[PDB]
Amino acid sequence: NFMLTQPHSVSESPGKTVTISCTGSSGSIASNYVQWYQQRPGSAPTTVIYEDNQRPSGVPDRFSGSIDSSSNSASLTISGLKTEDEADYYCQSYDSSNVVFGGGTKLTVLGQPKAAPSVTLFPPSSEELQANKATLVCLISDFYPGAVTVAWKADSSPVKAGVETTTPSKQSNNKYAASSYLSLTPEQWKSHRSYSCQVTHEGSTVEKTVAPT
Amino acid sequence: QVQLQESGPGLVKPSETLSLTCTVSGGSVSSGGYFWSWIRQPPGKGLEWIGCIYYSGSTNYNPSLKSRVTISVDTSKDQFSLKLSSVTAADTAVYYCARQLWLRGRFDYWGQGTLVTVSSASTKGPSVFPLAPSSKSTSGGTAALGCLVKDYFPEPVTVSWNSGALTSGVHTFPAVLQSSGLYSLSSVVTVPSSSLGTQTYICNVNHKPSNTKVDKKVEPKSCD
Amino acid sequence: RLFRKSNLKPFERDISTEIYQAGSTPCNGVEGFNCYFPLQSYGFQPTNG
Amino acid sequence: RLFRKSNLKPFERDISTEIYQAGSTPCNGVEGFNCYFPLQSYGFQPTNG
């Protein structure tokens, strides 16, 4: 029942010094070796320090670890923060034939230009109609800030059932992109004269419409 | 030096058997007195230790994962494999086979993490539908066209335009959960309106988990 | 506030935006090296822990 | 230059146009309270003494 207590979020400005704790509940930290791991998002972890006071060959001198067995908290002193240091930190122990890791500490620093929400619409295809399905796709792209609200409209009638939208996502040109889908039956597609998707962004509204043709 | 490579499928159904094999190139499993271990990491969560093994029959397991982990070492093929039983939906984690020497020490070399998201026993092929551009689908001198990837399971799907020839203006959107279980997304490209009736645009939607490759041509809408 | 010349009496408010000498520089009692006003801005964020 | 954060080594140049902080509070590097622009114009005049 030995676990390593690690702070969830630690955030400081670059260039200063920080302290990351690793606290053991039952077993003392001086009983077993503690290994710290620094892992990029979407990448394999890499050992940043081991044996509690000495460094691996490859990392800078700033990654220093200390052991305070009185409070049962293992400390990792990191000084002079940079851009590449913004990553997950995990501490390891061994207990007794059962390797136990830490909770995890990541650093987050806390930038896009404004843009115009170009919106395009498509009607359901004939191949989809032959499959007894219909879907109206609403697309929001090249916009900033990434906070848009979607509202489908039937024949002058709001639509909420079957509405699926996507959270705004960063593009390659530093803008946001978004989507909205309206699952619909083939007979309801031809029941109304027109279907329109309205996009509200920063007060302004961009509206397009489609019709069964 | 030495490197570690994982294999095996990226999927497993609920209440089934997982089979992930990690291979060794550039070194020997039996030589050096070297141990072997597996580590998983859920997305957004901390690392979790599964178990460790020796080149002999010595092994040890996490008591949370006890009586469920079966790991074996075959020296002839110079690799080691882990078998997991009674897998659930909470076992969705990025699995790392871990080259490590000191049992109380460190995982000095890490293999690349294979994504194994446990499916919801609903794996199925995608339904690709064309998105026909029209006069109301363009705003100015540029037009938009794409393909709709709807009703597929599980993640992910790779969509490419003209076998990767068209990359500029191509936007890939994250998927969203539908009203009933399944996923849906789309991939679109912005092109000038002059090249609508003179250029052919074909989207290539690939679904490796369902082993389905669908090529759908995109044409302007024909009014009927 | 981060800095002070010495201790302060309890139940006393200090609004001094006057130079604090970390070492010893007069710097016209306005600003310069080794002389800063003690006031400091925070680092609040709704996405904190 | 009238204001500087720290003492400077001999034989160098200071060109940094960042708003010097008269107080420890950051101002996002803008001419606000407790933070003033370290560069100033001269007062040269042909009719001086």
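Residue numbering for chain D follows Swiss-Prot, covering 454-502 in order.
Quick reminder: no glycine exception, Cβ is built from N, Cα and C everywhere.
Per Swiss-Prot, the features are as follows:
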MUTAGEN   D:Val483 to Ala  Increased resistance to neutralizing antibodies
MUTAGEN   D:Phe490 to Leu  Increased resistance to neutralizing antibodies and human covalescent sera neutralization
MUTAGEN   D:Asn501 to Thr  Reduced host ACE2-binding affinity in vitro
VARIANT   D:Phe456 to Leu  In strain: Omicron/EG.5.1
VARIANT   D:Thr478 to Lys  In strain: Delta/B.1.617.2, Omicron/BA.1, Omicron/BA.2, Omicron/BA.2.12.1, Omicron/BA.2.75, Omicron/BA.4, Omicron/BA.5, Omicron/BQ.1.1, Omicron/XBB.1.5, Omicron/EG.5.1
VARIANT   D:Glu484 to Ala  In strain: Omicron/BA.1, Omicron/BA.2, Omicron/BA.2.12.1, Omicron/BA.2.75, Omicron/BA.4, Omicron/BA.5, Omicron/BQ.1.1, Omicron/XBB.1.5, Omicron/EG.5.1
VARIANT   D:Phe486 to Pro  In strain: Omicron/XBB.1.5, Omicron/EG.5.1
VARIANT   D:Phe490 to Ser  In strain: Lambda/C.37, Omicron/BQ.1.1, Omicron/XBB.1.5, Omicron/EG.5.1
VARIANT   D:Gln498 to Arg  In strain: Omicron/BA.1, Omicron/BA.2, Omicron/BA.2.12.1, Omicron/BA.2.75, Omicron/BA.4, Omicron/BA.5, Omicron/BQ.1.1, Omicron/XBB.1.5, Omicron/EG.5.1
VARIANT   D:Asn501 to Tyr  In strain: Alpha/B.1.1.7, Beta/B.1.351, Gamma/P.1, Theta/P.3, Mu/B.1.621, 19B/501Y, Omicron/BA.1, Omicron/BA.2, Omicron/BA.2.12.1, Omicron/BA.2.75, Omicron/BA.4, Omicron/BA.5, Omicron/BQ.1.1, Omicron/XBB.1.5, Omicron/EG.5.1; May enhance affinity to human ACE2 receptor
VARIANT   D:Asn501 to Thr  In strain: 19B/501T
Rounded distance in angstrom between the Cα atoms of D:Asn501 (mutagenesis position) and D:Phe490 (mutagenesis position): 26
Among D:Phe456, D:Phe486, D:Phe490, which are recorded positions, the residue with the most C-beta atoms within 10 angstroms of its C-beta: D:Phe456
Recorded positions among D:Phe456, D:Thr478, D:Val483, D:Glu484, D:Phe490, D:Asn501 whose Cβ lies under 8 Å from any chain C Cβ: D:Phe456, D:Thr478
For D:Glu484 (variant position): intrachain residues, at least 6 apart, with Cβ closer than 8 Å: D:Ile472, D:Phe490
Per DSSP, three-state class assigned to D:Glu484 (variant position): coil
Candidate with the highest Cβ count within 10 Å, taken from the recorded positions D:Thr478, D:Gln498, D:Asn501: D:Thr478
Closest of D:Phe456, D:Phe486, D:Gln498 to D:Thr478 (variant position), Cα positions, variant positions only: D:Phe486
Between D:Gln498 (variant position) and D:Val483 (mutagenesis position): CA-CA distance (Å): 30
